[PDB]
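Presented below is the structure to which this report refers.
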Amino acid sequence: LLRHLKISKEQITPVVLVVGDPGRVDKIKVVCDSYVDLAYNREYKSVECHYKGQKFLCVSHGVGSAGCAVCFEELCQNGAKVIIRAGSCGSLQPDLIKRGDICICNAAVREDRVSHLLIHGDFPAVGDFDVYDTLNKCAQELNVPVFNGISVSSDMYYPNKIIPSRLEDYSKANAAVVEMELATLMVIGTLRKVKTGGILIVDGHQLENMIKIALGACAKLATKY
């Protein structure tokens, strides 16, 4: 049994949908054709999801890079082949990417520590193209407009007035979106030979759509294994 997930290696599917809020696993499992509740340990909720004739895990990783890293490391080290993060984000391009908009990200700014404790800072946090294009191909089938871009993955939610935040610098660098976990998934994916991707709803109905794309992509990708 896995230390934090508390599910077995035998319960891990090639494809896994990951989200931050365990309450969100509960909302996702409902719209699937059927589900099997697996475990709920600390912030980590596991449910097996049956959708469009496919079987995939939906696991919650909690808030922040270090606690999600424990979830991803346990997934990646025990059989996951594809991990897609369905999550929530903020806009770094207001007057373009507005509240409600969905964004499918190829890359992420590494504003964590853990990824850096795994590999030198120069290394890219980058998603898998197969996964990215699949996510993109699902949105199109569903006629749901999505943005594409770089995500700033920052360990800081609440800034101080001492150290100037780099969010404006990253915005100017055309980073689209800001969240907390993507770069970690992405580096861990690359290191562990797991294909990753990320789909985010802009926060600070469209959720229905977002989840459909996420569930759509997971099913499409699950077919391969």
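Numbers in chain A track Swiss-Prot; the residues on display, in order, are 4-207, 224-244.
Method of determination (from the header): X-ray crystallography, 2.4 Å.
Placement of Cβ uses the backbone N, Cα and C atoms for every residue, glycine included.
Counting every protein chain shown, the number of other Cβ atoms lying within 10 Å of the Cβ of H7 (mutagenesis position) is 17. The secondary structure of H7 (mutagenesis position), as reduced to three states from DSSP, is coil rather than helix or strand. According to Swiss-Prot, the mutagenesis experiment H7 to S carries this note: Slight decrease in catalytic activity towards inosine. Slight increase in catalytic activity towards 5'-methylthioinosine.
For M183 (purine D-ribonucleoside binding site), other Cβ atoms within 10 Å of its Cβ number 26. The purine D-ribonucleoside binding site annotation in Swiss-Prot covers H7, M183, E184.
Look at Swiss-Prot and you will find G23, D24, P25, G26, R27, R45, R88, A89, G90, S91 tagged as phosphate binding site. Taking a C-beta cut-off of under 8 angstroms and a sequence separation of 6 or more, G90 (phosphate binding site) has the following same-chain neighbours: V22, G23, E182, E184, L185, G201, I202, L203, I204. Secondary structure at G90 (phosphate binding site), as computed by DSSP, is strand.
Around the Cβ of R45 (mutagenesis position), 14 further Cβ atoms fall within 10 Å across all displayed protein chains. The note that Swiss-Prot attaches to the published mutagenesis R45 to A is: 1300-fold decrease in catalytic efficiency for inosine as substrate. Loss of catalytic activity towards 5'-methylthioinosine.
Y47 (mutagenesis position) falls within a strand when secondary structure is assigned with DSSP. In sequence order, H7, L8, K9, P25, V62, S63, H64, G65, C74 make up the list of same-chain residues 6 or more apart from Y47 (mutagenesis position) whose Cβ falls under 8 Å from its Cβ. Here the residue is the original one, while Swiss-Prot reports the published mutagenesis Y47 to A with the comment 790-fold decrease in catalytic efficiency for inosine as substrate. 4000-fold decrease in catalytic efficiency for 5'-methylthioinosine as substrate.
The secondary structure of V66 (mutagenesis position), as reduced to three states from DSSP, is coil rather than helix or strand. One entry in Swiss-Prot concerns the mutagenesis experiment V66 to S. Its note says: 8-fold decrease in catalytic efficiency with inosine as substrate. Slight increase in catalytic efficiency with 5'-methylthioinosine as substrate.
According to Swiss-Prot, the experimentally introduced change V66 to A is described as follows: No effect on catalytic activity towards inosine. Slight increase in catalytic efficiency with 5'-methylthioinosine as substrate. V66 (mutagenesis position): 14 other CB atoms within 10 A of its CB, across all protein chains.
The annotation that Swiss-Prot gives for the mutagenesis experiment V73 to S reads: Slight decrease in catalytic efficiency with inosine as substrate. 8500-fold decrease in catalytic efficiency with 5'-methylthioinosine as substrate. Annotation for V73 (mutagenesis position): spatial neighbours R6, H7, criterion Cβ-Cβ under 8 Å with sequence separation of six or more.
The mutagenesis experiment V181 to D is recorded by Swiss-Prot, whose note states: 4-fold decrease in catalytic efficiency with inosine as substrate. Reduced affinity for DADMe-ImmG inhibitor. Counting only same-chain residues six or more apart in sequence, the Cβ atoms lying under 8 angstroms from the Cβ of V181 (mutagenesis position) belong to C92, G93, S94, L95, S154, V155, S157, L170, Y173.
Looking at Swiss-Prot, the entry for mutagenesis of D206 to A says: 200-fold decrease in catalytic efficiency with inosine as substrate. Loss of catalytic activity towards 5'-methylthioinosine. Cβ neighbour count for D206 (mutagenesis position): 16 (other Cβ atoms within 10 Å of its Cβ, all protein chains included). Under the DSSP three-state reduction, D206 (mutagenesis position) is assigned to coil, being neither helix nor strand.
Residues or ranges marked as active site, proton donor by Swiss-Prot on the basis of a curator's inference: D206.
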Distance, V66 (mutagenesis position) to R88 (phosphate binding site) (CA atoms, angstrom): 13
Separation of alpha carbons, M183 (purine D-ribonucleoside binding site) and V66 (mutagenesis position) (Å): 7
Purine D-ribonucleoside site span - longest C-alpha distance across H7, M183, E184, in Å: 20
Annotated phosphate contacts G23, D24, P25, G26, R27, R45, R88, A89, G90, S91, maximal Cα-Cα distance (Å, integer): 20
Least buried by Cβ count (within 10 Å) of the binding-site residues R27, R88: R27
Densest Cβ neighbourhood among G23, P25 (binding-site residues), 10 Å radius: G23
